Amino acid sequence: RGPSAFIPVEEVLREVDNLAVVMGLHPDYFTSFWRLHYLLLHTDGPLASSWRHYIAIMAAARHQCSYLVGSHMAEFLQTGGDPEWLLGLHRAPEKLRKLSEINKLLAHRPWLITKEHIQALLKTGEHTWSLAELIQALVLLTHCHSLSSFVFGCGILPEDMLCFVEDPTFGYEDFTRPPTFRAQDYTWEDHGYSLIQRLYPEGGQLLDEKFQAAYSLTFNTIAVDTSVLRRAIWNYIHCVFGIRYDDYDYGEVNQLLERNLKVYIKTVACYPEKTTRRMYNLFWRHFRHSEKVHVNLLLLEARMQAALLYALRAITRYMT
Amino acid sequence: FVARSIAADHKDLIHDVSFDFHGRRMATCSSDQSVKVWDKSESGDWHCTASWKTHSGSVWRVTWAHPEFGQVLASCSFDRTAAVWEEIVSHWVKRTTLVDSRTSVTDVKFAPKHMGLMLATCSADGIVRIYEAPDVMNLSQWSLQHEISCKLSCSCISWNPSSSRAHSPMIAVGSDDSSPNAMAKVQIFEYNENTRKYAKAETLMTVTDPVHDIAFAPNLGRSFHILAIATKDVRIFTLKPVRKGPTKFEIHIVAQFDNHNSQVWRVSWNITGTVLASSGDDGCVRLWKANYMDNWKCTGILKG
Amino acid sequence: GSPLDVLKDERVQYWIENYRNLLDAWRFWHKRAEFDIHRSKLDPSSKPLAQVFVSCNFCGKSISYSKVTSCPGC
Ligand SMILES: [Zn+2]
């Protein structure tokens, strides 16, 4: 009846005004997320505001999230947008109808992004992109995707889409059904930070500050230590997308993760439109309600990092 | 005439000095990755009013913009970037950053006011790019429009300051590479209103030694164009359109002076386009003028 | 330093307005402004003069109280 259809209203009371109250249960992370959102969507920058809200609309409509799409179209109407643009993708100019190919790959199959897509986007012509103008759009798209995943995962109540998307039946296909991404040849901390800082400094600083808030988040009722099962869930979700760590022994994944949680993670990440209440209740039956939110936050961070690393590797291969 | 010294307080060499549109402010950039702005008081003394770190490498050039758009400055650096600064009510803030280059960016130049708010940059890889700001009320939204590609390494660019409606926009770009071969070092590109693209127009074959700076002349009344080049010597050219693709020009030569017996580094015209100033390796500034018989004499030798 | 209850009696205001009109008649215009400052400092009940204001051509809103040059609204 209140904020979330899954978390009971009494729990929320004891522990876009709905997402903000369901995510507020971990204060040290909310501040960082709001800072990044304010930078990405409100502060002046290389792209116009209306274009930014349209990008948000396009990104949120991949996973079919009504909440975000409604909020962002409401915001877009009041910043000076063209009402004609809301009839479909085919009415927008031929500079936003180029991001529509990288959209699918970043949302569904990150491992297929190559340098030819970047070259197609930056090729000389009558409607081109600059590097800053495009590095902002990439981060915006990833942010909207992860937000949609979390919103569906926690089951948030309120208070068309088929016209904003091309190839509506792409979806996700399992990885094993392509070379493996060794997580020591291209690491965020050593490689991606520097590039994203040179091309877009403030965003890089804010993302690095947001990555370190989802690491120092303790688990109250575990029963080894908190640092172990966190590593397990993080490595599992990275391995789903095609990244394998060299130092980690992958056997402990089963010995540390119940088989019920392993399905909730995959459902909420890969196909977030099919998550339901029974799934939410199957795993961790006798545990506190403020941990099934921490799991969602970890998942969101992991998806963001995987997509960003793939895109940055593509850009670096293009520029070398 | 009279020479007065200024205490710059720069920790390394100074690479550029620029005046403003109303003639009472000045900007200096150095290799200590800094930019300084100077003002002139009623007593006629220059004193600094701002200084701030601008890039992470050596800053080569700094240029002003028209006072219709505000107090705006642009810079280029060894770290392959270009920045736009504005003064708000008094410190200077950063508005944009252009990072498409793969090598060092060498020169930056603002377009004449009647085209809008445009910027042109040149690199050491041979690529010249032209940007634009479609909405003057936000100085943080630039968009790439055109991209030329020369065959050699660029060192300097210059716009045509003519304001006539019978002249199409043009830009001249020069090279500086020393090669054992003999290839043309100066090229001119022109805009085509029908095809909406910049196209090659002429090539200055005679120039073969490395170039260091070029500069068009302020038109104000004429039907042809004047160009100045700073190679090993001082050269002045003339381009006159022929009566009516790229327009056809008749290129001639009107002056050549080896009076520096050194290498010429800089050139600068005056506000009316009648006197040319040149600087060389000896350390002296020389002034050139033309009489009614079209002969170019010397007018003065200024020594530091 | 009278209380706000007595300054709202519609007999003190009549006296103040009559004095201001007398000052206007003699063409003592800077003295009247001097009095107005010292009366607005003490008595905050009365509002100052109402006049015109400039409005934006694209909104219709007021430009009274982020380029200094642009409209604060649009
Ligand atoms: Zn307005």
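Here chain A follows Swiss-Prot, giving residues 42-56, 76-219, 311-328, 334-379, 384-480 in order.
Cβ coordinates come from backbone N, Cα and C, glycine included.
Record features, source Swiss-Prot:
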type: ACT_SITE; residues: A:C125; note: active site, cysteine sulfenic acid (-SOH) intermediate
type: MUTAGEN; residues: A:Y127 to F; note: Decreased alkylhydroperoxide reductase activity. No effect on the ability to inhibit the TORC1 signaling pathway
type: MUTAGEN; residues: A:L128 to C; note: No effect on the ability to inhibit the TORC1 signaling pathway; when associated with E-113
type: MUTAGEN; residues: A:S190 to W; note: Loss of interaction with GATOR2. No effect on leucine-binding. Unable to mediate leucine-induced inhibition of the TORC1 signaling pathway
type: MUTAGEN; residues: A:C204 to S; note: No effect on alkylhydroperoxide reductase activity. No effect on the ability to inhibit the TORC1 signaling pathway
type: MUTAGEN; residues: A:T374 to A; note: Loss of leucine-binding. Constitutively interacts with the GATOR2 complex
type: MUTAGEN; residues: A:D406 to A; note: No effect on alkylhydroperoxide reductase activity. Loss of interaction with the GATOR2 complex. Unable to inhibit the TORC1 signaling pathway
type: MUTAGEN; residues: A:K426 to A; note: No effect on the ability to inhibit the TORC1 signaling pathway; when associated with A-419 and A-422
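This view paints the features noted in Swiss-Prot onto the structure.
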| residue | record | CB count, 10 Å |
| --- | --- | --- |
| A:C125 | active site, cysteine sulfenic acid (-SOH) intermediate | 25 |
| A:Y127 | mutagenesis position | 19 |
| A:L128 | mutagenesis position | 20 |
| A:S190 | mutagenesis position | 18 |
| A:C204 | mutagenesis position | 27 |
| A:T374 | mutagenesis position | 10 |
| A:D406 | mutagenesis position | 8 |
| A:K426 | mutagenesis position | 16 |
Query raised in the report: Looking at the mutagenesis positions A:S190, A:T374, A:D406, A:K426, whose Cα is closest in space to that of the residue listed as 'active site, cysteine sulfenic acid (-SOH) intermediate'?
Result: A:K426
Requested in this report: Just give me the nearest neighbour of A:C204 (mutagenesis position) among the mutagenesis positions A:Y127, A:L128, A:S190, A:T374, Cα to Cα.
Outcome: A:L128
Query raised in the report: Could you tell me the C-alpha distance between A:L128 (mutagenesis position) and A:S190 (mutagenesis position) in angstrom, no decimals?
Result: 27
Query raised in the report: When the Cα of A:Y127 (mutagenesis position) is compared with the Cα of each of the mutagenesis positions A:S190, A:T374, A:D406, A:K426, which one is closest?
Result: A:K426
Query raised in the report: If we check Cα distances from A:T374 (mutagenesis position), which of the mutagenesis positions A:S190, A:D406, A:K426 wins as closest?
Result: A:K426
Report task. Would you kindly give the Cα-Cα distance separating A:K426 (mutagenesis position) and A:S190 (mutagenesis position), rounded to the nearest Å? Result -> 36
Report task. For A:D406 (mutagenesis position) and A:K426 (mutagenesis position), determine the Cα separation and express it in whole Å. Result -> 23
Query raised in the report: Using DSSP and three states only, what is A:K426 (mutagenesis position)?
Result: helix
